[PDB]
Amino acid sequence: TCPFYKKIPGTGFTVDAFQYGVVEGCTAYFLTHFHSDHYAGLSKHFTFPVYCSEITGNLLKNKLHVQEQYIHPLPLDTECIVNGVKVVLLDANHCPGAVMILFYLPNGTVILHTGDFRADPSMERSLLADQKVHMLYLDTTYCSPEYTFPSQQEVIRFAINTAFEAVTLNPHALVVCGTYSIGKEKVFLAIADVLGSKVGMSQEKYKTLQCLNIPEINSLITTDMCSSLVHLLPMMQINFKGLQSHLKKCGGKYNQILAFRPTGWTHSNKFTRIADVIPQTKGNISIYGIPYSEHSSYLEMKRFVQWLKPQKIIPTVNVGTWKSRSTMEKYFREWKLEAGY
Ligand code: NI
């Protein structure tokens, strides 16, 4: 049945709650972003109102074939009324189209649901600064102090310089980047840009990216693999077997693969700096795991909450075990005592 942390009190609303069948008394289903754990259950047979960003609405229509009449896209940073309740969608700094949702309850309570987010100081200057938030439904994916990672900028710098060096030394090297969902497009787009190539991909992935309002996308991506030296593949195929195979398919155009796997976190972060990352190599194939995250680090998350000063925090991730729930609650208390709220 629908968990409490997907229900918005004082409303008929749910957030990211599409796999429970008809939720009793739900009048509007909100979707924060187009990732499968959140959209699971939508299809062309869904006949309730779905509220979301424009980009998420493009992906619902084109990829899942949801009918137009049930998709209600809203502009960002704009006060809107939904079943008589004022709402605002804010940029979540997650994947394309991902939003946070501010609800202004008729009784005066103000609720922020972060969806999935990567907290950033820029958020401290959006419409959030203008009023107090009483309840926060928080993306706690990496809510433990061992989760540190570099900025997105530093990670792309590493990937560009690595790819550019390799291909300049060997003009017959192929670059491959793994993907399994939208997000992290900057990885493959920045590499193609430095190399003066388009990124080649399957028809299904080219379709997905054409839904995202990315400026000058017809200029950066293509379904012609032959004319491209940056290839995108499913994340599952980013291993020595899968890559030796792909190389066979390129018909002696290439003699070396350099591959990137943008993971969220991996324990090499606790020790290793970004400067100090090395690949796994077999034969003429090298694989780099880079820590490109679209979720908050522990320190980024802590700053955001100590800035916002909510009266109540409701975690949405890692809620399935008592030890996790209990540990998160202890961090929330420290933050509150250190900051004085
Ligand atoms: Ni997500």
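Heads up, chain A uses Swiss-Prot numbers, so what you see runs 700-1040.
This deposition comes from X-ray crystallography, 1.7 Å.
Keep in mind that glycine also has a Cβ here, set from the backbone N, Cα and C atoms.
According to its DSSP assignment, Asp838 (mutagenesis position) is coil. Among the mutagenesis experiments that Swiss-Prot reports, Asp838 to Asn is described with the note: Impaired nuclear focus formation, reduced interaction with PIAS and increased sensitivity to cisplatin.
Here Swiss-Prot notes a mutagenesis experiment, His994 to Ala, with the remark: Impaired nuclear focus formation, reduced interaction with PIAS and increased sensitivity to cisplatin. Its Cβ taken as reference, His994 (mutagenesis position) is surrounded by 22 other Cβ atoms within 10 Å in the chains shown.
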Near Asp838 (mutagenesis position), which residues of its own chain have a C-beta under 8 A away, given they sit six or more steps off in sequence?
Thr813, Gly814, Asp815, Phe816, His994, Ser995, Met1000, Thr1015, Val1016
